[PDB]
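Below: one structure, written as structure tokens.
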Amino acid sequence: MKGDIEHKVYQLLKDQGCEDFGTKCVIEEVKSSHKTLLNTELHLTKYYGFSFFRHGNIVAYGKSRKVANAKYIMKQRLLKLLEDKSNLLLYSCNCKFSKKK
Ligand SMILES: [Zn+2]
């Protein structure tokens, strides 16, 4: 496929009978500051903790100072999973019914 990992994730997962998934974007600031001279560190060295959630689990993780790089990492995570067919993102679940081995 090409490009947008989110669409790929949706394309198959929603078709597997899943709707419970999505990306989370929380900032993980690296506090190298012991004390400071203002209320809070106006702007310290923070990192965008991009991650992909699937049933409360972490399928993709990519923390970077650059939003693009952060996204890039997590994207290539699930990207490899749908390419390699690793069940970490693509496993069957009960958003519809039971499963069969
Ligand atoms: Zn599900």
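Numbering starts at 1 and runs along the chain as it is shown here.
Keep in mind that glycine also has a Cβ here, set from the backbone N, Cα and C atoms.
According to DSSP, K8 (mutagenesis position) is assigned to a helical segment. Experimental mutagenesis at this site is recorded by Swiss-Prot as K8 to A (Swiss-Prot position 1265), annotated: Abolishes binding to dsRNA and dsDNA. No effect on retention in the nucleus, nor on function in RNAi-dependent heterochromatin assembly.
Within 10 Å of the Cβ of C18 (Zn(2+) binding site) there are 21 other Cβ atoms, across all protein chains. Residues or ranges marked as Zn(2+) binding site in Swiss-Prot: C18, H55, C93, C95.
Reduced to three states, the DSSP call for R65 (mutagenesis position) is coil. Annotation for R65 (mutagenesis position): same-chain Cβ neighbours under 8 Å, separated by at least 6 residues, are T45, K46, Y47, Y48. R65 to A (Swiss-Prot position 1322) appears in Swiss-Prot as a mutagenesis experiment; the accompanying note says: Abolishes binding to dsRNA and dsDNA. No effect on retention in the nucleus, nor on function in RNAi-dependent heterochromatin assembly.
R77 to A (Swiss-Prot position 1334) appears in Swiss-Prot as a published mutagenesis result, with the remark: No effect on retention in the nucleus. In sequence order, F52, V59, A60, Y61, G62 are the residues near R77 (mutagenesis position), counting only same-chain partners six or more apart with C-beta under 8 A.
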Which one of these recorded positions, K8, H55, has the sparsest Cβ neighbourhood, judged by other Cβ atoms within 10 angstroms? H55
Output: those recorded positions from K8, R65, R77, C93 whose CB lies less than 6 Å from an atom of ligand 1, in sequence order; none if no residue fits. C93
